[PDB]
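Peer 1: Provided herewith is a single structure, encoded as structure tokens, for subsequent inquiry.
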Amino acid sequence: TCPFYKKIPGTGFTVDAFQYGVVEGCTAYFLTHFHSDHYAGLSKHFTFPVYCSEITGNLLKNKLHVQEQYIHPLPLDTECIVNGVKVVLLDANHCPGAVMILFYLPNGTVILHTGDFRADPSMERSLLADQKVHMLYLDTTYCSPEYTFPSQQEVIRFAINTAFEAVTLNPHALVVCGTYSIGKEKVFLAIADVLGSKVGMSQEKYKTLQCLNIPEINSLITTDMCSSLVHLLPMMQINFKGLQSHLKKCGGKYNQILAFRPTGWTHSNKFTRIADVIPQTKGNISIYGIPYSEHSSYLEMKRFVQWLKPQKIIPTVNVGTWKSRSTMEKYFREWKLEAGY
Ligand code: NI
């Protein structure tokens, strides 16, 4: 059974609600982004209308084999009518194709559903600026003050400089980057670009990347591993055993691996600046965990919400425990009292 926080009152709409069977009364299923906790349940046998971005639509078609007749892609930043209700999709600054949805209810209520997002001040000049929002369905992944991490730009700067130094010192080093889903593509693309290489990967990952409308992509990625000095591997293979084994396969072309594991937040963030980050090393293998986040920090989240001044907030993450829910409600009240809405 579908939980309440995936239902849009006064509509026949649900958001990211594919794992509950047929939801009573749902005339259109919205999908915010192509990540497995959100699409869980979709397949080629799904026969209700799905509304989503162009990029999400490419992935539904090519990776999950959803039939074209049920895929309804919408352009961003454009007022659209769906089953008699005005909607707008906005960029969520999450992974490729990820959106927030603004719903304009027939009774005059306005609802913003953020999906998953990394709040940014640039959102304060989208179509959000033009009217009041009554209810906010909020990505609360990191809704606690301990969650600090650097900007995406600082993290990429660290990775580019790290990789460029290592390979200039040793032209026979291989760079490996972990992945398990879409998002965080800037990590491996930025590193390959500074090294003048394409990125090598499996046919399945290449297929996924070809759905994402990235400019000049044919110039940046390849399935030919042997022509490339930046390789992508599944995240589970980014450990001393998995990399040792991968190095065997490269046929004495390389004598050193430097590997990156983009994580979300980790507790080493409470003590250590990005500048100061060091790898785990064994032999000729080094592994850097870098805190590249596609979710709001606490401070970014707070700033967005205090700007928006919603009348009510409904969290969509960390909703399973009483202690979590109580913690989040206390922060929402502080924010409201401090800003005065
Ligand atoms: Ni996500």
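We number chain A the same way Swiss-Prot does; the residues here are 700-1040, in that order.
Method on record in the header is X-ray crystallography, 1.7 Å.
Backbone N, Cα and C atoms are what each Cβ position is placed from, and that goes for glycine too.
According to Swiss-Prot:
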MUTAGEN   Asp838 to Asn  Impaired nuclear focus formation, reduced interaction with PIAS and increased sensitivity to cisplatin
MUTAGEN   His994 to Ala  Impaired nuclear focus formation, reduced interaction with PIAS and increased sensitivity to cisplatin
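What's the neighbourhood like for each of these?
Peer 2: DSSP assigns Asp838 (mutagenesis position) to coil, not to a helix or a strand.
Taking a C-beta cut-off of under 8 angstroms and a sequence separation of 6 or more, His994 (mutagenesis position) has the following same-chain neighbours: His793, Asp815, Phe816, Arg817, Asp838, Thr840, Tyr841, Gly963.
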